[PDB]
2 protein chains.
Amino acid sequence: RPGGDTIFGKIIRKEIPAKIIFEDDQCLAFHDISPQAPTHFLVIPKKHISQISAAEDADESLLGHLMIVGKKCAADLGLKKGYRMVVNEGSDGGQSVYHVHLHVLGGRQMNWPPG
Amino acid sequence: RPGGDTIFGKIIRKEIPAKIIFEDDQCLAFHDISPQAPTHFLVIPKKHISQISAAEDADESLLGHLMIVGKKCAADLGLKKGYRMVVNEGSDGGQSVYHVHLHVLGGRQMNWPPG
Ligand SMILES: Nc1nc2c(ncn2[C@@H]2O[C@H](COP(=O)(O)O)[C@@H](O)[C@H]2O)c(=O)[nH]1
Ligand SMILES: Nc1nc2c(ncn2[C@@H]2O[C@H](COP(=O)(O)O)[C@@H](O)[C@H]2O)c(=O)[nH]1
């Protein structure tokens, strides 16, 4: 559209508000509307990739970029005792938004199994 | 050493056995010794990076490569109803091995919060 037709596309295009933490030419990081920990944000690419199973070999750097941006935002938000990054794929993974996104949660002890 | 001084380095060097699923010039994927789901494997880089907070901007492609390899292995292992990818960082994240690794779990419904 550009950005995609999900709500994430609307956020990228600034059509609906979000608490934006950081943004560059490739991605955007913003807080989750339903935090599962004291700090819970998402890092999403500006390029619409619907699922991680649909990402191409060429999307490799982009995907790695979401993680580098995720670690920089986490440190800047003070998650110095650690955090957990999560990517959900499909029904079994619990994915609800069909635009690839990385979850970053911290501020409390994360338990195991990870769901 | 090369591979690092953790058990992951020993696995990479074939000094101790693991159920290896796939291997290329950059990484290795093998089954977790303590599965938290029917299918639970790890994708680790051959380059030792101790923590995701320690990864450099140059490790971006490598990190994205762990995810691409993770999705290809998941599909090859039949996780067609989906899966969840997880990266744990530090104490709060629950990290126990100081060699960056990506968890891929599937074969059952993954719940929320992710720990
Ligand atoms: N900031 C923000 N987060 C949203 C919105 N709609 C959905 N989310 C969050 O997006 C996440 C998508 O993750 P999923 O469930 O696909 O793994 C959920 O945690 C959900 O709370 C929204 O309008 N704004
Ligand atoms: N295949 C294999 N998995 C291991 C071994 N030692 C530790 N692990 C697994 O490595 C994972 C490390 O994840 P962490 O707890 O750091 O997030 C754990 O799930 C643990 O069960 C081993 O000797 N072989």
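The residue numbers of chain A are those assigned by Swiss-Prot, with the residues present covering 12-126 sequentially.
In case you wondered, yes, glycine gets a Cβ from its N, Cα and C as well.
Copied from Swiss-Prot, the annotated features are:
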type	residues	note
ACT_SITE	A:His112	active site, tele-AMP-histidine intermediate
BINDING	A:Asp43, A:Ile44, A:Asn99, A:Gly105, A:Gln106, A:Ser107, A:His112, A:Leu113, A:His114	AMP binding site
DOMAIN	A:18-126	domain 'HIT'
MUTAGEN	A:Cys38 to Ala	No effect on its ability to convert adenosine 5'-O-phosphorothioate into 5'-O-monophosphate
MUTAGEN	A:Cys84 to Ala	No effect on its ability to convert adenosine 5'-O-phosphorothioate into 5'-O-monophosphate
MUTAGEN	A:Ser107 to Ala	No effect on its ability to convert adenosine 5'-O-phosphorothioate into 5'-O-monophosphate
MUTAGEN	A:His114 to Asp	Nearly abolishes its ability to convert adenosine 5'-O-phosphorothioate into 5'-O-monophosphate
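In the three-state DSSP reading, A:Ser107 (mutagenesis position) counts as coil. Of all Cα pairs drawn from A:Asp43, A:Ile44, A:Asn99, A:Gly105, A:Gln106, A:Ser107, A:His112, A:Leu113, A:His114, which the record names as binding AMP, the longest spans 17 Å. Cβ neighbour count within 10 Å across all protein chains ranks A:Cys38 highest among the mutagenesis positions A:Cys38, A:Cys84. The most densely surrounded of the recorded positions A:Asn99, A:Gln106, A:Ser107 is A:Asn99 (count of other Cβ atoms within 10 A of its Cβ).
In sequence order, A:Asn99, A:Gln106, A:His114 are the recorded positions among A:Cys38, A:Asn99, A:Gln106, A:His112, A:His114 whose C-beta falls under 8 Å from a C-beta of chain B. The domain 'HIT' (A:18-126): residue composition by secondary structure is 33 helix, 28 strand, 48 coil, according to DSSP. Around the Cβ of A:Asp43 (AMP binding site), a 10 Å sphere holds 17 further Cβ atoms from the protein chains shown. Counting every protein chain shown, 21 other Cβ atoms lie within 10 Å of the Cβ of A:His112 (active site, tele-AMP-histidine intermediate).
Taken in sequence order, the recorded positions A:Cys38, A:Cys84, A:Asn99, A:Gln106, A:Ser107 that lie near ligand 1, meaning a CB under 6 Å from one of its atoms, are A:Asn99, A:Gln106, A:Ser107.
The Cβ of A:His114 (mutagenesis position) lies under 8 Å from the Cβ of A:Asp43, A:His51, A:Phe52, A:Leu53, A:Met96, A:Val97, A:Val98, A:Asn99, each of these being in the same chain and 6 or more residues away along the sequence. Between the CA atoms of A:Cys38 (mutagenesis position) and the residue listed as 'active site, tele-AMP-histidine intermediate' there is a gap of 10 Å, rounded to the nearest whole number.
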